Amino acid sequence: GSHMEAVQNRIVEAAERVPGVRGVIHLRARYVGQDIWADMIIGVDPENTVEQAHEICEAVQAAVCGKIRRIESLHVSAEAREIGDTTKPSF
Amino acid sequence: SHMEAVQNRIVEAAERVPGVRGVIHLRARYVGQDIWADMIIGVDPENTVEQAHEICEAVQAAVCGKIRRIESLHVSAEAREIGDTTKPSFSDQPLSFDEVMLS
Ligand SMILES: [Cu+2]
Ligand SMILES: [Cu+2]
Ligand SMILES: [Cu+2]
């Protein structure tokens, strides 16, 4: 709880540096023992191809799971998001 | 095991929605009396994210409408060629307490 703000910021920070990510729409996370379980919605170009979005989800999984190692489970789903949209994550 | 009848009922409903080229994966599980499920459907590879999402919404509508003991359904789309068969892969693995609390 106290420490859940920091891991949320580390995950958003890592996710948004991935090419093809237009921001993190939603992220919920929970500790289980020492490891983090989280599910995240990333925003993506609405006109990307389904295959292109699956690559971006896949790359987001590698970069967040790779930089933060207290994560045991991360579920990433992709959603269309317009280029002008600047809504910050909600958590 | 015990999930077989509803798992096939769900695949049946999904595959009748236009634009679904078969159901790739389906996991369904009870949480109390309510069913929680997630599935991956195969869609035309040049579907845009926007076009595929409409198929997902239409798949959520047909399944959540036909079965109604479904409390949660997650649908994701993945590229699948028109000639591809490969019958759906099923899982019936239960939800941890923490997973339910995640949502
Ligand atoms: Cu893949
Ligand atoms: Cu998913
Ligand atoms: Cu939707």
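Every residue number used here counts from 1 along the chain in the order it is shown.
According to its header, this structure was worked out by X-ray crystallography, 2.1 Å.
The backbone N, Cα and C atoms fix where each Cβ goes, and this holds for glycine too.
Look at Swiss-Prot and you will find A:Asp39, A:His75 tagged as Fe cation 1 binding site. DSSP assigns A:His75 (mutagenesis position) to a strand segment in the three-state reduction. In sequence order, A:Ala38, A:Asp39, A:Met40 make up the list of same-chain residues 6 or more apart from A:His75 (mutagenesis position) whose Cβ falls under 8 Å from its Cβ.
For A:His54 (Fe cation 2 binding site), other Cβ atoms within 10 Å of its Cβ number 16. Per Swiss-Prot, the feature Fe cation 2 binding site maps to A:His54; the stated evidence is a curator's inference.
Of all the Cβ atoms in the protein chains shown, 16 others lie within 10 Å of the Cβ of A:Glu79 (mutagenesis position). According to Swiss-Prot, the feature Fe cation 3 binding site maps to A:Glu79.
Following the DSSP three-state reduction, the secondary structure of A:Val50 (mutagenesis position) is helix. In Swiss-Prot, a published mutagenesis experiment is listed as A:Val50 to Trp (Swiss-Prot position 260), annotated Significantly reduced magnetic response, many fewer, much smaller magnetite crystals formed, still stabilizes MamB, CTD dimerizes, binds fewer cations.
Among the mutagenesis experiments that Swiss-Prot reports, A:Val50 to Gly (Swiss-Prot position 260) is described with the note: Nearly wild-type magnetic response. If you draw a 10 Å sphere around the CB of A:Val50 (mutagenesis position), it holds 24 other CB atoms from the protein chains shown.
Quoted from Swiss-Prot for the published mutagenesis A:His75 to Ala (Swiss-Prot position 285): Wild-type magnetic response, no change in magnetite crystal size, number or shape.
What Swiss-Prot says about the mutagenesis result for A:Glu79 to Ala (Swiss-Prot position 289) is this: Nearly wild-type magnetic response, fewer magnetite crystals of normal size and shape.
The distance from the Cα of A:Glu79 (mutagenesis position) to the Cα of A:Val50 (mutagenesis position) comes to 11 Å.
When the recorded positions A:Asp39, A:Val50, A:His54, A:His75, A:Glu79 are checked against ligand 3, none has a Cβ within less than 6 Å of one of its atoms.
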